[PDB]
Amino acid sequence: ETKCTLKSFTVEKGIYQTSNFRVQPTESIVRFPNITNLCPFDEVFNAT
Amino acid sequence: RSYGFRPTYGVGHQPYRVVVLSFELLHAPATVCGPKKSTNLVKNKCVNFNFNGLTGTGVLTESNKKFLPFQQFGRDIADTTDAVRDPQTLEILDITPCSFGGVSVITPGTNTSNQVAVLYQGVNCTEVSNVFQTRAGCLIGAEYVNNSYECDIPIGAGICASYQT
Amino acid sequence: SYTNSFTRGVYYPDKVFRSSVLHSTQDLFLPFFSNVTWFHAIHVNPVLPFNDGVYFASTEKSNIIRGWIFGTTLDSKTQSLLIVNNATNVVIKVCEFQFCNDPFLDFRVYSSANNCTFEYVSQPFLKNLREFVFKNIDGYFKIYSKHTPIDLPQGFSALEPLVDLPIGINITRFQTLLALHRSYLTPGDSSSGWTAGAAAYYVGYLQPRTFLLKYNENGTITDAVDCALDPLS
Ligand SMILES: *[C@@H]1O[C@H](CO)[C@@H](O)[C@H](O)[C@H]1NC(C)=O
Ligand SMILES: *[C@@H]1O[C@H](CO)[C@@H](O)[C@H](O)[C@H]1NC(C)=O
Ligand SMILES: *[C@@H]1O[C@H](CO)[C@@H](O)[C@H](O)[C@H]1NC(C)=O
Ligand SMILES: *[C@@H]1O[C@H](CO)[C@@H](O)[C@H](O)[C@H]1NC(C)=O
Ligand SMILES: *[C@@H]1O[C@H](CO)[C@@H](O)[C@H](O)[C@H]1NC(C)=O
Ligand SMILES: *[C@@H]1O[C@H](CO)[C@@H](O)[C@H](O)[C@H]1NC(C)=O
Ligand SMILES: *[C@@H]1O[C@H](CO)[C@@H](O)[C@H](O)[C@H]1NC(C)=O
């Protein structure tokens, strides 16, 4: 990777920065309020 | 005309109830929306969190800040989001960015040998053969010798590396 | 009558928590040391225009001011809004209602024709100073409110957001509803017939200003600076 970054097949003595490390997320979470305000859809559809 | 529901008549004269739904979209201060919450929660590890929008990535932990009743999320200087109120249980959670940092390769040069040691800058390797922690980060692949020598390759915080031979 | 306004009239701009941060926000605010209209309710309620923003203040104890009405033309040919603070709960209505020229809604003679579109209910709002701020920049009527026990003091106070109605009607003319104790239930008079308490309400027209707000450690505003008031500010 150091070779690939320097764009050369030979590397001299030293310290070289090559890439970045970052922990990838594990899973996704979605949060919303207590959505319970339902309309009278059923009360209208089942009306006599 | 009278339906007259006897078993004599056919299928084309049966009492089918029907309903049709129509929708309006112009001039939308949206007040209706179908999709429910469909929520999920987990903490103590990096997750793609969505709190009434506010899409971001990070780890959620227990916070100690005292939000006001009407505040939903907070920010630090430079407008970085630090905390979010869980819309379900109203708990204030602290958001911390996931652990990341640049990695540098300590090399004595292909002229000498192919050995290499990697330095994770600023990372505490408690969360990612010899593993050694220094003020500049964590150094993997190099052993800490207690004999002091001249600095060959500077790592940082008064520590350097070199090929022993 | 007109009266000068102290640092009062500030509110939380965007519902974000900030601790020990000086935030500069450019929005509709009440200019500091500005003259606001001062009217008495124990005498004389003419129709007053509703500009980009309105800051309503009330120094009352016997809840003489009971509600507000709004609308584009204040007639049935257009949409309108009504707010009433009953002792049990607040009643908010968007009905294009046809208000009379003097809605003495103690009687219930505030309007003649009504056919509603949108409603809302919650706990009621209420010697006591009550500060309200009405905002209609977007298709939603924002109501900020604050209540303080004590003229307008020189202290600091930040109004918190109370209600957010998602309605996109025009707000251009507004009037306040009076609830005198014992007077004839007819529009033949205005705020008379009974010795109504000393009720004074102030009207302030907000302007686009840049305010520098100071947040304390607990996320509440403690001081504000108007960048257009003084060269030092
Ligand atoms: C949502 O419901 C849960 C369980 O019924 C309850 O614990 C929580 O307090 C509720 N939150 C709100 C905001 O109503
Ligand atoms: C390889 O060449 C470099 C460049 O001069 C030098 O520093 C290093 O000592 C050399 N190593 C060997 C083993 O010759
Ligand atoms: C790394 O984490 C350990 C465990 O929490 C701690 O003892 C140590 O001081 C940390 N070192 C650095 C450099 O952060
Ligand atoms: C340097 O000293 C430390 C502390 O005693 C020890 O753990 C380490 O093995 C020593 N290094 C070498 C190369 O012996
Ligand atoms: C709302 O409509 C009324 C009726 O024509 C008009 O007088 C007023 O200027 C309008 N206000 C806005 C903000 O469009
Ligand atoms: C109510 O009546 C007005 C006329 O008085 C009319 O313009 C409006 O469409 C009616 N319906 C609603 C929901 O306002
Ligand atoms: C924040 O509130 C707590 C609890 O009321 C109080 O102890 C603390 O002094 C407050 N912070 C400031 C800066 O006054």
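By Swiss-Prot numbering, chain C shows 27-70, 81-142, 157-176, 187-210, 215-297, in order.
Every residue gets a Cβ built from N, Cα and C, even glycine.
In the three-state DSSP scheme, C:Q52 (variant position) is classed as strand. A natural variant is reported in Swiss-Prot for this position, C:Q52 to H, and the note states: In strain: Omicron/EG.5.1.
Residue density at C:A67 (variant position): 22 other Cβ atoms are found within 10 A of its Cβ, drawing on all protein chains shown. In the three-state DSSP scheme, C:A67 (variant position) is classed as coil. For the natural variant C:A67 to V, the note given in Swiss-Prot is In strain: Eta/B.1.525, Omicron/BA.1.
C:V83 to A appears in Swiss-Prot as a natural variant; the accompanying note says: In strain: Omicron/XBB.1.5, Omicron/EG.5.1. When Cβ atoms from all protein chains are considered, those within 10 Å of C:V83 (variant position) total 12, not counting its own.
According to Swiss-Prot, the natural variant C:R102 to I carries this note: In strain: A23.1. Around the Cβ of C:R102 (variant position), a 10 Å sphere holds 19 further Cβ atoms from the protein chains shown.
For the mutagenesis experiment C:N121 to Q, the note given by Swiss-Prot reads: Partial loss of biliverdin affinity. Counting Cβ atoms from all protein chains shown, C:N121 (mutagenesis position) has 20 others lying within 10 Å of its own Cβ.
Listed in Swiss-Prot is the natural variant C:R190 to S, annotated as follows: In strain: Gamma/P.1. For C:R190 (variant position), the same-chain residues that are 6 or more apart in sequence and have a Cβ closer than 8 Å to its Cβ are C:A93, C:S94, C:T95, C:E96, C:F175, C:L176, C:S205, C:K206, C:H207, C:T208. A strand conformation is recorded for C:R190 (variant position) in the three-state DSSP classification.
Here Swiss-Prot notes a natural variant, C:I210 to V, with the remark: In strain: Omicron/BA.2.75. The Cβ of C:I210 (variant position) lies under 8 Å from the Cβ of C:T95, C:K187, C:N188, C:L189, C:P217, each of these being in the same chain and 6 or more residues away along the sequence. Secondary structure at C:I210 (variant position), taken from DSSP and collapsed to helix, strand or coil, is coil.
On its own chain, C:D215 (variant position) has C:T29, C:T95 as residues at least 6 apart in sequence with a Cβ closer than 8 Å to its own Cβ. Quoted from Swiss-Prot, the note on natural variant C:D215 to G is: In strain: Beta/B.1.351.
Taking a C-beta cut-off of under 8 Å and a sequence gap of six or more, C:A222 (variant position) has these contacts in its own chain: C:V36, C:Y37, C:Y38, C:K206, C:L277, C:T284, C:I285, C:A288. As a natural variant entry, C:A222 to V appears in Swiss-Prot alongside the note: In strain: 20A.EU1.
Here Swiss-Prot notes a natural variant, C:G252 to V, with the remark: In strain: Omicron/XBB.1.5, Omicron/EG.5.1. The number of other CB atoms found within 10 A of the CB of C:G252 (variant position), across every protein chain shown, is 11.
Among the natural variants in Swiss-Prot is C:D253 to G, noted as: In strain: Iota/B.1.526. Summarising the environment of C:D253 (variant position), the number of other Cβ atoms within 10 Å of its Cβ, over all protein chains shown, is 12.
Take the CB of C:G257 (variant position) and look out to 10 A: across all protein chains shown you find 16 other CB atoms. Quoted from Swiss-Prot, the note attached to the natural variant C:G257 to S states: In strain: Omicron/BA.2.75.
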Alpha-carbon distance [C:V83 (variant position); C:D253 (variant position)] in Å = 16
For C:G257 (variant position), the one of C:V83, C:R102, C:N121 that lies nearest, given that the recorded positions are compared by Cα = C:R102
Spatial neighbours of C:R102 (variant position), counting only the recorded positions C:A67, C:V83, C:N121, C:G252 and Cα distances within 10 Å = C:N121
